[PDB]
Amino acid sequence: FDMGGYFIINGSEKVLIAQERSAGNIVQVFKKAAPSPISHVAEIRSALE
Amino acid sequence: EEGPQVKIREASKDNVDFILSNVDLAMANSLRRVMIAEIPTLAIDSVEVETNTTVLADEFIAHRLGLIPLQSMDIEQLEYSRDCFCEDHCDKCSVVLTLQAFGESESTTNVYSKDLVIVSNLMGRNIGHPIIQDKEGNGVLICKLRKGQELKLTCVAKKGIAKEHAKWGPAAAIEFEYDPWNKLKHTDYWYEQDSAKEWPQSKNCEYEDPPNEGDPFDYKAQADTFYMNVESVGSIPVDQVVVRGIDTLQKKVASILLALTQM
Amino acid sequence: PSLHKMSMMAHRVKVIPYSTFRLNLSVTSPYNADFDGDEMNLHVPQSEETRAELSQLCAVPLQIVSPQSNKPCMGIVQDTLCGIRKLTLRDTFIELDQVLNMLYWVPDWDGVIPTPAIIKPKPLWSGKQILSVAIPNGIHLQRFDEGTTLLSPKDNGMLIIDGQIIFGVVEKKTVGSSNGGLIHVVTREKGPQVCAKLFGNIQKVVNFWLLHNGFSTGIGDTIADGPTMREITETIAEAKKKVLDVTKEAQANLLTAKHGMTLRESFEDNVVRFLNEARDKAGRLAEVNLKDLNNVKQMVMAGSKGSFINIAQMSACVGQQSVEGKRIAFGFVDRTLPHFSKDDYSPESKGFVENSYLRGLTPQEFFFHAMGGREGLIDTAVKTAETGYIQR
Amino acid sequence: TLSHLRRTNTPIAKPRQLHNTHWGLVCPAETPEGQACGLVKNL
Amino acid sequence: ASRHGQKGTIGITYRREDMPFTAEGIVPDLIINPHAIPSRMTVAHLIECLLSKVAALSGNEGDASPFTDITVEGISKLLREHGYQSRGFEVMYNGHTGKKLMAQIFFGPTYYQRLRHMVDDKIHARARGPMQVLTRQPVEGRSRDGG
Amino acid sequence: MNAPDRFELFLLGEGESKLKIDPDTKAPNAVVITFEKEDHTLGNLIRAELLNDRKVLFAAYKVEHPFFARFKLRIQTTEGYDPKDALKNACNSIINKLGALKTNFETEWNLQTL
Amino acid sequence: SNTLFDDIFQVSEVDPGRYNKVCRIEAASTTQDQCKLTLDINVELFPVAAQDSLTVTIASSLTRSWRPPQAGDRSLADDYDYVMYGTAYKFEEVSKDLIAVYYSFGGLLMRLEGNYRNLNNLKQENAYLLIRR
Amino acid sequence: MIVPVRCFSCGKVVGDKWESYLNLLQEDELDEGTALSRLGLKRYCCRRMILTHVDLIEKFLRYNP
Amino acid sequence: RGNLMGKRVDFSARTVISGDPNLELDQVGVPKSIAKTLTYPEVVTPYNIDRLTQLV
Amino acid sequence: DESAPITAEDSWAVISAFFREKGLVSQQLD
Amino acid sequence: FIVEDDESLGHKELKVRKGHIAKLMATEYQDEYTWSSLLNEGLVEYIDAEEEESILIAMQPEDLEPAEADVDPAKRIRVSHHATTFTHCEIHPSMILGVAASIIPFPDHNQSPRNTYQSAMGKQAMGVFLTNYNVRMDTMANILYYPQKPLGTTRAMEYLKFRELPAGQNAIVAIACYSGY
RNA sequence: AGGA
Ligand SMILES: [Mg+2]
Ligand SMILES: [Zn+2]
Ligand SMILES: [Zn+2]
């Protein structure tokens, strides 16, 4: 029945928890809040594969 | 014939269906309780484990051992160990059972209530025999072993009652009904449209006269006539589950009469 | 947490078996405890002086009427509240056998078997009568509910004269942690110890009577009439068309916005208001269609647990789901789920759960209810820490 | 054990809420109550 | 707890002769309060029961699957075919007296889970004991015999 | 761990009597018997049988708390009639009734073929 | 220690408003035109239909605890088929020479409207209610 | 994990009836509802005992010492 | 805040709570084990002298 | 009719095949 | 599932047909037609959230495919197959659920959070966690004595091995007011 | 890492 997907480290069964992140290389436009000189921003979180 | 009357409807090794009439509900119920709780039986109570190479734990097995029904016919001539005079136990107060099993076979080896052996001297009384009702004659399946799986243990079956542990329960379910037509108005039927259609009739509806709508409510009416069914587990025969129940309750009331007398 | 002076009260020890602290149920509320696995702390004084502080200032009976809200902070709950209604109806009569037991059960009982309300044919006592054995003399109470007269046709309100119930069914309003309450009057008139005795005395007779009468609740109590279900479906059906009509009216530029509101803001206000008016009518249909024998209605009537909305949601219609006040929004471009067409302002697209819990929710209805559900859990988890700091 | 091998963590506009986009990908009910509510997703 | 966020601890334990019984000699293993149900609107718990009661009698795995064509009215028809009253209620009798309960009890099987949290692992009491070294104040936690 | 012994349910304690009769102060010719290591089986049975006695004016019983197998039985009788006697009589009549029940079941069983 | 009111009434209406075992009755005195009656009756014990002739009596007697049997030999002050015991709670002055008394028999209420029984009906816990036919 | 001796609810021996039940299904081919009933398991408390059992013991036996 | 306004304290106990319809409002059911642990310092006075000698 | 439309119960035979191949920790492994 | 207008014989219908179902179940009895078999045949596709934006899904196939040309009251109120645009169909809606929720019987009949609670408690329920329990040395382990498979089950449990390794017992339950305990 |  034991499915696997875990590691045995110095005896203990360790699970690597999936860590959520925002996708890279993505064009996103956001309205910048009423007290700001900048009204709107275009962002790109560019990083190499 | 005298006071409260019985009329047996169906009898067997395991079950007694009957009608009890000219009795108070209090008395039928008191007897109902007594049968479940206070009739003495013999059951495995101490288990010394010599070797256990099984997949089951010592105490898991020990527990199952207590639940194995034992012949308690002559339980009346066995003393309650607590009342007995020996340092722990003896033949006067206990039945010694031995269970030795081993996986000789390549196939799974089964350990049954039949595999029990009496090592104590019985004094020729009917007691401690594992109850086998099983068709193939094996009784309860205690354990399973593969190969070098050995089971060696000794049992001390002692006299007891269900109040102390439900293992000394001489009866299984006790069926109990009165007034199948709600003539006494002892229940208020939950319904959506009609309580007559929604609530099924019982067997006992036949054994009693239907109320006939065009009649006033019998407030005068009290509850007598009780359709019961005592199911034995095998420790004691069904008749005795009833008889002993009557006797135990009698002896119980007797104690009160005597207690007043000592005072 | 200990957000009250009543979250820490002084009690009498009773040494008992089994590993749990045992508490009287009426003292549950001040602590805010329940038995779903709660744990409580016990502190033992060491000085004769220290004990005097506990017994004389912070003991449970003294804590009955709280200054927090100038009303009693303890009352009759659950079984005892549920049973107290059942026991005090005009229909409820008790035979001698049980009356004598119920009487013996009151520890401070005068030893005087009261005269039955009905002497021949058959001596029968009423619930009202034998409950009054717990009500001490000199206790005068009067309450007029809607439609109550001195002849109380509906067995409405309350009239207790010399600690004897004259008329009305006893429930939340009477024997609960209420302002004019039987508890509030007793404390103020008889004392804190006399009232604390009354607490037990009610729950000994009531619980005993309820033990023997019994009370249950099942799926049968959630189902409403075959024709009342037809009537509920058609109530939603007509309300759905009332929406479609406003939808087509706004699509044809004929809609005229309320001053200081978008044309859309105005539209949604109507749609939401229609679907909510609908969820209620559908509910109010069932709460009427469920007989006095409905175990749920019975719990609602006593004030022990449940309210209209619970019946409505279980029996009739769950209703419109909301997130941030607005209906379920277009998380996907111009739609709520990929199972829908674009620019769908319909009840079904924006989170209206047409179905009852009894009937079951559709995959969409389920997910939208889930979104709406998760919102509650977020604030519940947030509020918990935010609220704590305010207290501090 | 099964549900621990399908767990998701979200560290740090309105993350805790159940989004339309979570349909078919993340469980609408399996989430802790408390500081982790809606931040710890289950696949 | 059941599989419906319907958690609780034990209050008391009763033997069979105190427990309320069906005319059929059946007694509950567990007694839960009516009060849980209305405020919680955990309808599926009631259906779990009705469906499981049919399943136990019929000897067929009860399909309590989510989006299906199963109805309480359907399950009710099957239970009525088995002799019990359609909505699961059963006339029960008081265990102490033997007298019928005026109320019929919603009685049938329900899958209940034994949870990690047990009283004897929780219970703790101290009355003087180990002290910190720095603060010379009582130590932390039940294990350490803390205050 | 805090669980009592199972035999405490039925086995009398150290210097503990089955019956303990205390007189009822509140009412004349009334008494209170506390039955130790006893329960509903015998409580409700005695209560019900005393109800059948005409000279018994009051009869009730209570198991004050379930953790303990004991019950208080209150008996009030007409002046001159002793409540202890009332208990003795209803006690006796119960046995006499059971004697008939046993005899009648034994005759009915001895008539069966199974 | 004696009777307090005697008359015979005719039931106009019988009412069980969600009440399985009890009904509120509406009657009027065949003798006095001024006299009317409202009363809750255990209809399971003694049932009542409209247009029944019922002798309704009051009486302050026939205190302390209550004794059940021996009544075989005891003089049962009932020549009536249904008897109740309750308390007077309100004394309504319904104008002129007219008066109305309210009786509660453990929840089972009663309102009697008349005139003459001024030197009769009192604010007493002692108030029996006897009914025949 | 290994057949329960005696049904929790009523306490009727259920220990003997396992192999017999498993056989009324393989060899006799019968449906679960009839098999139980043949074995005299009337009340649903008794029926659920066998009908819902998961004889894990067999899996445990598959390991060596 | 942690060592002065608050403190870990002796003569304190804690367990799971459960309700009782047979307890009085102002009472608290204490497990035997918890009573057997927690202690009250009673000064030997002529009133208590004999009781205390037996408890001892 | 080896090319007839699929029913409601049929989707389960597909779900069976999904876990038959992918298992339950498909994600962690791959 | 993929839905194609591409059906000479009538309407817009699901690529997968009753023949593939039998072809899969032929392999199910063998324990040569895998999940990969449907994937490479192009009857089923993998749709991430971004792609999902441009598609249109049917919940049920049969119920949401051929249009109209009486109705049971006890069943829930459902919508329709109005669209002729359906690019895809939902395998089974109950698949939106994760491991824990999938053990909840009739979750479509519970208030939203009552389900969120069971998907937290089942993780603290005792049962058989693995059959090798007796052979492993773990700091703390709880095994239920006599586990039972649930009487009421989810079609989803099959793949979760729940009926093989349970977390509880089927208790005979009364919902009653008894001693008030 | 969990419990109210
Ligand atoms: Mg809680
Ligand atoms: Zn001996
Ligand atoms: Zn059973």
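According to its header, this structure was worked out by X-ray crystallography, 3.5 Å.
Note: Cβ is positioned from N, Cα and C throughout, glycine not excepted.
Quoted from Swiss-Prot, the note on mutagenesis experiment F:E108 to G or V is: Transcript termination readthrough. Under the DSSP three-state reduction, F:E108 (mutagenesis position) is assigned to helix.
Residues within less than 8 Å, Cβ to Cβ, of F:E108 (mutagenesis position) and separated from it by at least 6 positions along the same chain comprise none. F:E108 to K appears in Swiss-Prot as a mutagenesis experiment; the accompanying note says: Transcript termination readthrough. Lethal.
Sequence-distant neighbours of F:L111 (mutagenesis position): no residue of the same chain at least 6 apart has a C-beta under 8 Å from its C-beta. Under its mutagenesis entries, Swiss-Prot includes F:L111 to P with the note: Transcript termination readthrough.
Quoted from Swiss-Prot, the note attached to the mutagenesis of F:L114 to P states: Transcript termination readthrough. All protein chains shown were included, and the count of other CB atoms within 10 Å of the CB of F:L114 (mutagenesis position) stands at 10.
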Among the mutagenesis positions F:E108, F:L111, F:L114, state which ones have a Cβ less than 8 Å from a Cβ of chain H, giving them in sequence order; state 'none' otherwise.
none
